[PDB]
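Below is one structure, written out as structure tokens, with a few remarks after it.
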Amino acid sequence: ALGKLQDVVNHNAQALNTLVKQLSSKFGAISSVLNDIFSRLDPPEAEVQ
Amino acid sequence: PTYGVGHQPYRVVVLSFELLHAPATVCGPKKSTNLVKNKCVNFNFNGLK
């Protein structure tokens, strides 16, 4: 019965969850954690990564 | 012993470092300070800046 409200609630929740999970992606980089990139590679390469 | 520089024998050693989530065994010569638990502090627990 209350489907039209749960619809938008679940849509917003899924949008937020996907926006959070997108942080785990690397986008071709070596790691998703930026602190690891800062601590391992030199700044000239850390900026590019 | 009488050859060009482009054909002289070499001796290469490759070092592989595993960054997987595991208890660290090989570390750096850096020391270790005390530990506080009630304030914003920068931790360096062998894998995290």
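Here chain A follows Swiss-Prot, giving residues 944-992 in order.
Just so you know, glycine gets a Cβ as well, placed from its N, Cα and C.
Annotated in Swiss-Prot:
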- A:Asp950 to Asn: In strain: Delta/B.1.617.2, Mu/B.1.621 (VARIANT)
- A:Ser982 to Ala: In strain: Alpha/B.1.1.7 (VARIANT)
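Distance between Cα atoms for A:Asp950 (variant position) and A:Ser982 (variant position): 44 Å, as a whole number. For the variant positions A:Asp950, A:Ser982, the largest tally of other C-beta atoms within 10 A is found at A:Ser982.
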